[PDB]
Amino acid sequence: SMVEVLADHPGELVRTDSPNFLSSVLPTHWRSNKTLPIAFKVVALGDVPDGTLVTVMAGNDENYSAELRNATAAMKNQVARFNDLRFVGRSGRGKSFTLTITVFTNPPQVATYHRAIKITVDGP
Ligand SMILES: [Cl-]
Ligand SMILES: [Cl-]
């Protein structure tokens, strides 16, 4: 249940654009190819079997799909923890990326992370 899920992770999860998923918090601006400060997690509020895969993609109007590293994780106890997601492709200082989340239930569901992320060679 959402109340129970919030209660396992108080103060750590944010809405996605889908009522069925929450996520951990990403930086607003990060350095290309740098390890993230908070390992990314996608949390299912609904039933998602263990082993269900989750993949993320990043892009914008200039770049349909920016390079990522380690952009797939598997659900376990309704949480998919990405061990080492990295943002490699750069948005530049003037634009940011939207991060789309795909959860490979049958059939797959798509969610979007709740903020844009800027990726530059130097970072913030
Ligand atoms: Cl790229
Ligand atoms: Cl850049």
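In order, the residues displayed for chain A correspond to 50-173 in Swiss-Prot numbering, which applies throughout.
Per the header: X-ray crystallography, 1.2 Å.
Heads up, the Cβ atoms here are built off N, Cα and C, so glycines get one too.
These come from Swiss-Prot:
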type	residues	note
MUTAGEN	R80 to A	Interferes with DNA-binding
MUTAGEN	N109 to A	Interferes with heterodimerization
BINDING	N112, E116	chloride 1 binding site
MUTAGEN	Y113 to A	Interferes with heterodimerization
BINDING	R139, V170	chloride 2 binding site
MUTAGEN	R142 to A	Interferes with DNA-binding
MUTAGEN	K144 to M	Interferes with DNA-binding
MUTAGEN	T149 to A	Interferes with heterodimerization
MUTAGEN	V170 to A	No effect
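Checking the recorded positions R80, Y113, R139, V170 against ligand 2 with a 6 Å cutoff on the Cβ atom leaves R139, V170, in sequence order. Under the three-state DSSP scheme, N112 (chloride 1 binding site) falls in the strand class. Taking a Cβ cut-off of under 6 Å from any atom of ligand 1, the recorded positions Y113, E116, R139 reduce to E116. If you take the CA of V170 (mutagenesis position) and look 10 A around it, the binding-site residues you hit from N112, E116, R139 are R139. In the three-state DSSP reading, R80 (mutagenesis position) counts as strand. Shown in sequence order, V105, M106, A107, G108, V159, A160, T161, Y162 are the residues of the chain, 6+ apart in sequence, with a C-beta less than 8 angstroms from the C-beta of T149 (mutagenesis position). Ranking the mutagenesis positions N109, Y113, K144 by the distance of their Cα atoms from the Cα of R80 (mutagenesis position) places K144 first.
Its Cβ placed at the centre, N112 (chloride 1 binding site) has 15 other Cβ atoms within 10 Å.
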